Amino acid sequence: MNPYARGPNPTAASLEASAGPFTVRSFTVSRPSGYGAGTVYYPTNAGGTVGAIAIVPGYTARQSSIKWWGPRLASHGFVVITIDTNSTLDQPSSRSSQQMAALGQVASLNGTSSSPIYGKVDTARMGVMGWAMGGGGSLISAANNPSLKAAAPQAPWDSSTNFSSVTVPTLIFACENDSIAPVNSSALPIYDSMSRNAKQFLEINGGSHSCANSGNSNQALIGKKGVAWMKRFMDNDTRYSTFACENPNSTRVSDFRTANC
Ligand SMILES: O=[N+]([O-])c1ccc(O)cc1
């Protein structure tokens, strides 16, 4: 009787696949509200309203770096907006404001009859993702908006690592050999600061700073985990509890931690 459960029962194979069960379409945002540019990905056949996820790139970067998440997540039953920031050189606090503005605009479009996502979104169920400074921005978003249902930043950085205010379920993807935002001074301290949430830390063996970006060679695992985390926590969908919470016990993972999951 979970009103938010969508799609067939998951399997490892179905979550590792390039595409989930639903057909995906996309469109460009005509007039971004409070951010630079956006692409919205959505399922055409999810069978009920779905939650929305906003995804932000890192410093200097654009939608291309994070775009693979759009179809991957949308095909499992989410509306996903990938953004460009107002400036490629925006810092994490500005990136958080823009991420939240993008979620607001998804809500606007859900109420706009000419939009392809008209009536497709449950605006009460939202999540945040992003790379590097965009990952820091996602954590700021979560700290400031505790009704967000999930966060899953990748290779995050912020000038502070104290995210003890975050009560939103948070999965941190990290990249072992990150030279930009080293794990030991960025992703791991951030993970360790969070005391009141379901949380997880998944470090990719040998990964550079771009190890969770479009074109990575761990899309099966990373995509399984991101989808599972969003499903479990955005949809309250306990079919995904093991996928969300498990240690993959994988040679592709150099460090795994989880708590309250
Ligand atoms: O953009 N970032 O991910 C950064 C920026 C500066 C820094 O010293 C470390 C990481």
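Along the chain as shown, the residues are counted starting at 1.
We read in the header that X-ray crystallography, 1.2 Å was used to get this structure.
Cβ atoms here come from the backbone N, Cα and C positions, even for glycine.
Lifted from Swiss-Prot, the feature list:
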- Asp178: active site, charge relay system (ACT_SITE)
- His209: active site, charge relay system (ACT_SITE)
- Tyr59, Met133, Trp157: poly(ethylene terephthalate) binding site (BINDING)
- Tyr59 to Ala (Swiss-Prot position 87): Displays increased enzymatic activity on PET bottle. Displays decreased enzymatic activity on PET film and on BHET (MUTAGEN)
- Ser65 to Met (Swiss-Prot position 93): Increases activity towards 1-naphthyl butyrate (MUTAGEN)
- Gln91 to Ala (Swiss-Prot position 119): Displays decreased enzymatic activity on PET bottle and on BHET (MUTAGEN)
- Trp131 to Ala (Swiss-Prot position 159): Displays decreased enzymatic activity on PET film and on BHET (MUTAGEN)
- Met133 to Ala (Swiss-Prot position 161): Displays decreased enzymatic activity on PET bottle and on BHET (MUTAGEN)
- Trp157 to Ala (Swiss-Prot position 185): Exhibits highly impaired PET degradation capacity relative to wild-type PETase. Also displays decreased enzymatic activity on BHET (MUTAGEN)
- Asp178 to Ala (Swiss-Prot position 206): Loss of enzymatic activity on PET bottle and on BHET (MUTAGEN)
- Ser186 to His (Swiss-Prot position 214): Displays increased enzymatic activity on PET bottle (MUTAGEN)
- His209 to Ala (Swiss-Prot position 237): Loss of enzymatic activity on PET bottle and on BHET (MUTAGEN)
- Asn213 to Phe (Swiss-Prot position 241): Increases activity towards 1-naphthyl butyrate (MUTAGEN)
- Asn213 to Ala (Swiss-Prot position 241): Displays decreased enzymatic activity on PET film and on BHET (MUTAGEN)
- Query: For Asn213 (mutagenesis position), what is the tally of other C-beta atoms lying within 10 angstroms of its C-beta?
  - Reply: 24
- Query: Out of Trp157, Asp178, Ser186, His209, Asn213, the mutagenesis positions in the record, which is closest to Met133 (mutagenesis position) when you go by Cα distance?
  - Reply: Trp157
- For the mutagenesis positions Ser65, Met133, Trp157, which sit with their CB under 6 angstroms from an atom of ligand 1? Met133, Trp157
- Message: Quick check on the mutagenesis positions: of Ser65, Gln91, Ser186, whose CB has the lowest count of neighbouring CB atoms inside 10 Å?
- Response: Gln91
- Task: Let me know the largest Cα to Cα distance in Å among the poly(ethylene terephthalate)-binding residues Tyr59, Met133, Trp157, as an integer.
- Result: 10
- If you measure from the C-alpha of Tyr59 (mutagenesis position), which of the mutagenesis positions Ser65, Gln91, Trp131, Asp178, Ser186, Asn213 fall inside 10 Å? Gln91, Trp131
- Message: Near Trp157 (mutagenesis position) in space, meaning Cα within 10 angstroms, which of the mutagenesis positions do we find among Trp131, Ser186, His209, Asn213?
- Response: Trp131, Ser186
- In Å, rounded, how far does the Cα of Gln91 (mutagenesis position) sit from the Cα of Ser186 (mutagenesis position)? 15
- CA pair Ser186 (mutagenesis position) / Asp178 (mutagenesis position), Å rounded to integer, equals 10
- Task: Count the Cβ atoms, other than its own, that fall within 10 Å of the Cβ of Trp157 (mutagenesis position), considering every protein chain shown.
- Result: 26
- Query: Three-state secondary structure of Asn213 (mutagenesis position) from DSSP?
  - Reply: coil
- Note on the structure: Out of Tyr59, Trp131, the listed mutagenesis positions, fewest other Cβ atoms within 10 Å surround the Cβ of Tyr59
- Message: If you count, for each of the mutagenesis positions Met133, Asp178, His209, the other Cβ atoms lying within 10 Å of its Cβ, which residue has the minimum?
- Response: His209
